[PDB]
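A short worksheet on the structure shown next.
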Amino acid sequence: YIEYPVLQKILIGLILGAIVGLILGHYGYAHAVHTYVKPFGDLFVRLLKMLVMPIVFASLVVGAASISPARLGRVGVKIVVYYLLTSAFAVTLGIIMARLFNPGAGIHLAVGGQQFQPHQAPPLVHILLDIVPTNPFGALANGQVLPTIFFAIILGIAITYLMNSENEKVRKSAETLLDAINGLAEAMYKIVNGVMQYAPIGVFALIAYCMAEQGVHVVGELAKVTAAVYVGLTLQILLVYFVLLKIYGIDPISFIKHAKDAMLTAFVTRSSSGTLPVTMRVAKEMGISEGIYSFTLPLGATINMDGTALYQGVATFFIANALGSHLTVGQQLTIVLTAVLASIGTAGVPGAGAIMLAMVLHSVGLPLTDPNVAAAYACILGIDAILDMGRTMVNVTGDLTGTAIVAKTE
Amino acid sequence: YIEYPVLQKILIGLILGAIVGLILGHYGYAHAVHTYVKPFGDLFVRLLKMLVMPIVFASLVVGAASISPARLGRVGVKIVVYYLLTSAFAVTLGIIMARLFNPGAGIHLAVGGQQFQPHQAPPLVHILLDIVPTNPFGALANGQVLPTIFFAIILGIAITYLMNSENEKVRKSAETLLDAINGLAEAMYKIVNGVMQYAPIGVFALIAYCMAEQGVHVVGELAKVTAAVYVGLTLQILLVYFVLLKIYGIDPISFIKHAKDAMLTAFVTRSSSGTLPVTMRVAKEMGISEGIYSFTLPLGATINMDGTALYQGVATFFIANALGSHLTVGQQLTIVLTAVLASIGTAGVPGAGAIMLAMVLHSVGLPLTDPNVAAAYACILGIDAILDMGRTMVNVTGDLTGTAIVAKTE
Amino acid sequence: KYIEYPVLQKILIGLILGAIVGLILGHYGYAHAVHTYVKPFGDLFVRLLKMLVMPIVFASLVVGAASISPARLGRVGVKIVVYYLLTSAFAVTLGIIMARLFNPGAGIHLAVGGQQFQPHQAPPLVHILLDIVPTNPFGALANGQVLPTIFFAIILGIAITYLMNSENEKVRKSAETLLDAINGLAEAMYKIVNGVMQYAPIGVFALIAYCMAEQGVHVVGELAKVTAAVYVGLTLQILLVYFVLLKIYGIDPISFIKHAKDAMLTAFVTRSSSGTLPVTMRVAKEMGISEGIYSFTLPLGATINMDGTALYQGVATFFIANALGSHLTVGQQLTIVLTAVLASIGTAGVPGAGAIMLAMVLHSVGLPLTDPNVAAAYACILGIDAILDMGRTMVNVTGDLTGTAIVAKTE
Ligand SMILES: N[C@@H](CC(=O)O)C(=O)O
Ligand SMILES: N[C@@H](CC(=O)O)C(=O)O
Ligand SMILES: N[C@@H](CC(=O)O)C(=O)O
Ligand SMILES: [Hg+2]
Ligand SMILES: [Hg+2]
Ligand SMILES: [Hg+2]
Ligand code: NA
Ligand code: NA
Ligand code: NA
Ligand code: NA
Ligand code: NA
Ligand code: NA
């Protein structure tokens, strides 16, 4: 009986969660909320957590095979260099956005009864080294997001080199495997949309609790982050796209004139993908060559989400702050590096980057298996659909921009 | 040098195990049996244990893709509804069969020196929740039958939805994967028949011991179960099939008249599969439409083993009773739910349902990694080929019945 | 990266140049400068190999087992696998007796944890056999467990083939696409070998910049001792094993080498059993051998049938035993024979294949690479690998040309 505008569907359980919560954080005892409504956001949280392991790894084998030299011609060398440098700046700017806003801190929580401890971050030599997983199976098997990453990328570059192989038997294998890995990837996102369908219930319970148990003080903080994000996203559009459209030859204000339909679709769809027969239509409607908008636009569909990278920058900081954790330089620029990858393999479905955030949380020090960490995560997971729209939308823009700059080079 | 009627082959080591045992549980010291002949049933037990994990999972991804809406047309909606409601009643009736007989209890054993403890079955909220595996890889990797299941069925439903996909790249992946997962499944059953070949040795040692060390008191108890099963199987045939054949239009006593050859083959083959060019032949020799007996008969080959579902009902109870464990309501109707699935993905080979029993043992509270549990399992594993015949046979009948009732609807 | 040279000479450069930056800094300077600074670079190397060890035991053996599996090979190949299996089996026997003559390692006595290597107590036979049917195959791979992993590979790869014999199509296509996927893991995994093998000069540099830094000059001999124990076993294999049965059948054994010159030298410098196949099959035709005979056997001997590796894995397991202070027992003696047969059977035939695959046979005698001491002794002999890899690679290639010629006479 449940099938509605799947974005409005959430926004309904969200403004209506905040309200069933807030009041039962008065008249009633939110240990009625705690015992009864809470397990439902938990069923939600977990269902995502599930996907986090397959879809880090499955994704990155695929996505790594997407860029791998020598697997892309020089028409695509001159676009990946763009994609990589653009989405890297985006997280830099997400860090500096959430460095301006203190999104979270003062939302101080300590769920175990004890405040989050950071287990002692060890000698550099070991921390680097300790990421070549000694048994890659083990890595996936239990947890280990980092090695699991290094092992995906390593495989995914190898995978491609076997398609270059002078041998047939070797190539058909190499392929059928790369195929099977994708399809895991895909089927795994199919499960995302699965859970995303449970999402209204889940998101209901999630801020029926942030409102129930964090008082009204969270409301601001949740907004503070939204602000930190959007005002960074449009700070990205202005200080980052318009900045280099002007550098090359494309009239930057009129760029938006033709690219209107794409971005709005990207916004309300909350799916970088959904907006591609809208993006490529727009792409043709601005001089762009058949072969150029055929490579780049549907490759920027998955790889190249500046909107996600900035998101995962401000999200990692919202968790740091939540816990009571000084996110250190170094682990600063880890966020830059890890949210680049974290973006690179973020689906471009509905709630992709919220799951993929785990990867970058995990890599700075905050493992989702840590009551405190996974509390601060369960919170920002509640205002995700609200970020997912500006997010999705920039992600789509960033492909139209790069397509246009490299169009000028050809 | 060993190649005989592979069913008579076992029944030889079985009546000749019970005899080498029983006597060496007198004149000689069955700590000669314990040290010398026993490791040979163990090599057997383990070899099955091995398969249990791949073939729960590989099976259920495949088998879930077999039913998954929307993957089956309404000709098969009107048969799966049958299959699911029939095999469900079968375990209900298996529970009530072994509720009448006390198959096991008084076979009280305590192998660790200590009697089986049940580790404390925790808060409902957690027990449900705690089956969305947090890392699917982990789940399989170490043990975890339940989540492993949930994740199978969740994947296999997703898998199918990608074949519905408007995209080609997406469908070919989705396929090659679903292909690879099968073939695991298959190659895994190939290993079953492997082990099943060692089985005569294995089954020899198994009741050369139940006879050596349990006294003669077991002999009855082993029969008690056989009784509890067969008199449940033919109680199924009479009170369940004849009951609804009479409800629709098919003359129920004459149904058996044409279906003779199928059932006997099913009996001696001990392979639901072997009996399909025999089942479909009989299916044509009773008015059934080419398209109807083409869908349902070879789909009832794997899915829809009323005979297995009942088996796993009475087996779970034989272990409960063996240990000294009151199998509780709830975990009662768990057995109903779990042995439905446990049946749904039971191979339809030789010794399929014996392995797949673990899945349903495991799910009530008795994990095969618990000396006591896996002692009670190693015993009933010895009279498996004796059940496997009545079992196999009903499984085959249940497809011919459903085919005939849904034939009347068309 | 600017780094692309004769990839074998490339290593031999960082090796004679490691030994020299090491040796001296084990005087003037304090090799706790070496220890803190240059050492992690060999470790990045060691680890990168270790990575591969698990996939490429398993992926390899599923494939390789499907290579032999009856009934998957006709009687033209029955009469060659029987050769291959008996030849490579004797090779490790001869590797054991080579390193039984030389004491390669011992007196290189090390105890890294501060404590000397303990052997954890090798349990009742019944359990030790039994305990190799992995109870959860996933578990096995997942965490470590080389032996079961193997048993489970070989068990699958035999089954895999049986499904291709299947009267059913749906059953065969699956069976295949899977057996395809598993290969390609296999293959992609060895692509990663060559990857690491490219880092190798750095890695090998650091590795004996240390064995030279911290083991004094005493190691230098010991490292050579092994090389000796290997080569003088390899050419003891050629003379006492090949020439011995070429003379038994009909082929003039000294003139055999006359036509097979080009193949062996290529095999030597390539350090790649595979690279030397359009060289091996060319020579194979230039000695009467039938089109159908040298088409089956030579490129099947490419991967399966590395006498040169089997002997290597024999002397290597002994170099580790000796290093630690471990009496390698009979039983675990003939384990080495059995395990280095398989260990060879699925050794890639790439560059540094058999060094990785050694882990499989170390692991199966009692020395698990997860044991500081064990994986110290391993990191050492890993440094003089490219030096062995040449004689090794080369014999591996010879042994296919021999078997091809003997079974040629039978046809
Ligand atoms: N919302 C983004 C992906 C993400 O969730 O980060 C998109 O689909 O475009
Ligand atoms: N014996 C059944 C399956 C099972 O063992 O439960 C059949 O093959 O029909
Ligand atoms: N060097 C051998 C394989 C090995 O390293 O053992 C070859 O490629 O022929
Ligand atoms: Hg919150
Ligand atoms: Hg018994
Ligand atoms: Hg050394
Ligand atoms: Na995008
Ligand atoms: Na992405
Ligand atoms: Na059936
Ligand atoms: Na079944
Ligand atoms: Na070879
Ligand atoms: Na080999």
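Chain A uses Swiss-Prot numbers throughout; the residues present, in order, are 7-416.
Heads up, header says this was done by X-ray crystallography, 3.8 Å.
Keep in mind that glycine also has a Cβ here, set from the backbone N, Cα and C atoms.
Listed in Swiss-Prot:
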type    : residues                                                             : note
MUTAGEN : A:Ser65 to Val                                                       : Strongly decreased chloride conductance
BINDING : A:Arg276, A:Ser277, A:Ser278, A:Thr314, A:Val355, A:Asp394, A:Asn401 : L-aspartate binding site
BINDING : A:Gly306, A:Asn310, A:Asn401, A:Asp405                               : Na(+) 1 binding site
BINDING : A:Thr308, A:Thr352                                                   : Na(+) 2 binding site
MUTAGEN : A:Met311 to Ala                                                      : Decreased dependence of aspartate binding on Na(+) concentration
MUTAGEN : A:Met395 to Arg                                                      : Increased rate of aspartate transport; when associated with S-276
MUTAGEN : A:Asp405 to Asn                                                      : Strongly decreased affinity for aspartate
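What Swiss-Prot annotates, mapped onto the structure for a quick look.
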| residue | record | DSSP (3 states) |
| --- | --- | --- |
| A:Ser65 | mutagenesis position | helix |
| A:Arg276 | L-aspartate binding site | coil |
| A:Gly306 | Na(+) 1 binding site | coil |
| A:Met311 | mutagenesis position | coil |
| A:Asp394 | L-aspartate binding site | helix |
| A:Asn401 | L-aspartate binding site | helix |
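Summary of the Na(+) 1 site environment: with the site residues A:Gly306, A:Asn310, A:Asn401, A:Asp405 set aside, the chain residues having Cβ atoms within 8 Å of the Cβ mean position are A:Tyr89, A:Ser278, A:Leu303, A:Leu305, A:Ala307, A:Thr308, A:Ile309, A:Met311, A:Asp312, A:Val402, A:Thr403, A:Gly404, A:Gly408. For A:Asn310 (Na(+) 1 binding site) paired with A:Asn401 (L-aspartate binding site), the C-alpha to C-alpha distance reads 7 Å.
Fewest other C-beta atoms within 10 angstroms, among the recorded positions A:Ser65, A:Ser278, A:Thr308, A:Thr352, A:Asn401, are seen around A:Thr308. When the alpha carbons of A:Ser277 (L-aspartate binding site) and A:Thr308 (Na(+) 2 binding site) are compared, the span between them is 10 angstrom. If you measure from the Cα atom of A:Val355 (L-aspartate binding site) to that of A:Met395 (mutagenesis position), you get 11 Å.
Of all residue pairs in A:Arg276, A:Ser277, A:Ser278, A:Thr314, A:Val355, A:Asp394, A:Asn401, the annotated binders of L-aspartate, the farthest apart have Cα atoms separated by 12 Å. Comparing the recorded positions A:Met311, A:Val355, A:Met395 by how many other C-beta atoms lie within 10 angstroms of each C-beta, the top residue is A:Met311.
Cα separation, A:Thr352 (Na(+) 2 binding site) to A:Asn401 (L-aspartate binding site), rounded: 11 Å. The most densely surrounded of the binding-site residues A:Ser277, A:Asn310, A:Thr314, judged by C-beta neighbours within 10 angstroms, is A:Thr314. Cβ-based crowding with a 10 Å cutoff singles out A:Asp405 as the top-ranked of the recorded positions A:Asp394, A:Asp405. For A:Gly306 (Na(+) 1 binding site), the number of other Cβ atoms no farther than 10 Å from its own Cβ, over all displayed protein chains, is 30. Around A:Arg276 (L-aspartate binding site), the C-beta neighbours below 8 angstroms that are at least 6 residues distant in the chain are A:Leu13, A:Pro356, A:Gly357, A:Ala391, A:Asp394, A:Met395, A:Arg397, A:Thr398. Using Cα positions, the member of the recorded positions A:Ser65, A:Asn401, A:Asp405 nearest to A:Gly306 (Na(+) 1 binding site) is identified as A:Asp405. The L-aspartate site is defined by A:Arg276, A:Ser277, A:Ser278, A:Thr314, A:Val355, A:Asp394, A:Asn401, and by the 8 Å test on Cβ atoms against their centroid, the other residues of the chain that qualify are A:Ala272, A:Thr275, A:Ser279, A:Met311, A:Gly313, A:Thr352, A:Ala353, A:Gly354, A:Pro356, A:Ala358, A:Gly359, A:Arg397, A:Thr398.
Within the set of recorded positions A:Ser278, A:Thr308, A:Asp405, the entry lying nearest in space to A:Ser65 (mutagenesis position) is A:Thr308 (CA atoms).
Checked against ligand 1, the recorded positions A:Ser65, A:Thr352, A:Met395, A:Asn401 give A:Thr352, A:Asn401 as the ones with a Cβ under 6 Å from it, listed in sequence order. For A:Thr308 (Na(+) 2 binding site), the nearest neighbour among the listed recorded positions (A:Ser278, A:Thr314, A:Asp405), judged by C-alpha distance, is A:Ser278.
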